[PDB]
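Peer 1: Take a look at this one; I'll ask things after.
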Amino acid sequence: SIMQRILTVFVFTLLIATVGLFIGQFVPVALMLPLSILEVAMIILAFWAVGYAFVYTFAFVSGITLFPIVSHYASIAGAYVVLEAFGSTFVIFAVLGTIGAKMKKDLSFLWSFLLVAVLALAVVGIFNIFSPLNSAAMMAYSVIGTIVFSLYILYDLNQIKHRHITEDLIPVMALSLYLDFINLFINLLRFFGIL
Ligand SMILES: [Pt+2]
Ligand SMILES: [Pt+2]
Ligand SMILES: [Pt+2]
């Protein structure tokens, strides 16, 4: 059920994200920033169990505040960069995720590394907001992002197969997927753009 319920939730959050992007282009800037802060707040709070309403709210908000990067890279490198990026994200998600659904060996150890990795990304990202890195650094940083988050997709579906995830845990667990998805998309899209 979990591999049928949680997945459905994830895809639903994808739909809501899409609506958030479509609406997001109409959303005036300077109001994007507090939505971003709200996004970080929801992330920190959820993983400090959040219900469906929380998840979908964050889905809409995240769907909105991703518009700047989307429109930027589309308007500098072509709409294809965005599309190819999206499809690529989809494929890596499907393949590596499926591997998560099949491979027996409990990938619970790497949880340490993975965490250390995301935190690392966070560090760089934080630094990046204050003192921006050159394109050369953005490329590397992006590649690392793609790797770490592909790993997080894999690991996540593996834990869906293994760990005693109660029914009620459905939303926040599906949220763990959505973040792993969105983050890959960005780091994979930005990769295509710099090229
Ligand atoms: Pt399944
Ligand atoms: Pt395996
Ligand atoms: Pt979990």
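By Swiss-Prot numbering, chain A shows 11-58, 64-210, in order.
Looks like X-ray crystallography, 3.6 Å, at least that's what the header says.
Every residue, even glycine, has its Cβ placed from backbone N, Cα and C.
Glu49 to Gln appears in Swiss-Prot as a mutagenesis experiment; the accompanying note says: Causes a large disruption to the gating mechanism and thus allows a large amount of Ca(2+) influx in a ER-like lipid environment. Here Swiss-Prot notes a mutagenesis experiment, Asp171 to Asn, with the remark: Mimics the protonation state and can nearly shut down the calcium flux. What Swiss-Prot notes for the published mutagenesis of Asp171 to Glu is this: Results in constantly open channel with reduced Ca(2+) affinity. Experimental mutagenesis at this site is recorded by Swiss-Prot as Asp195 to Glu, annotated: Results in constantly open channel with reduced Ca(2+) affinity.
Each of the listed features needs to be described in terms of its position in the shown structure.
Peer 2: Counting every protein chain shown, the Cβ of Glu49 (mutagenesis position) has 16 other Cβ atoms within 10 Å.
Reduced to three states, the DSSP call for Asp171 (mutagenesis position) is helix. For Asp171 (mutagenesis position), the same-chain residues lying six or more positions away in sequence with a CB closer than 8 A to its CB are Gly112, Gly115, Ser191, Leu192, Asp195.
Counting every protein chain shown, 26 other Cβ atoms lie within 10 Å of the Cβ of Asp195 (mutagenesis position).
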Peer 1: Between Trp58 and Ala64 there are 5 residues with no coordinates. Please give the Cα separation in whole Å.
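Peer 2: Roughly 10 Å, rounded to a whole number, separates the two Cα atoms.
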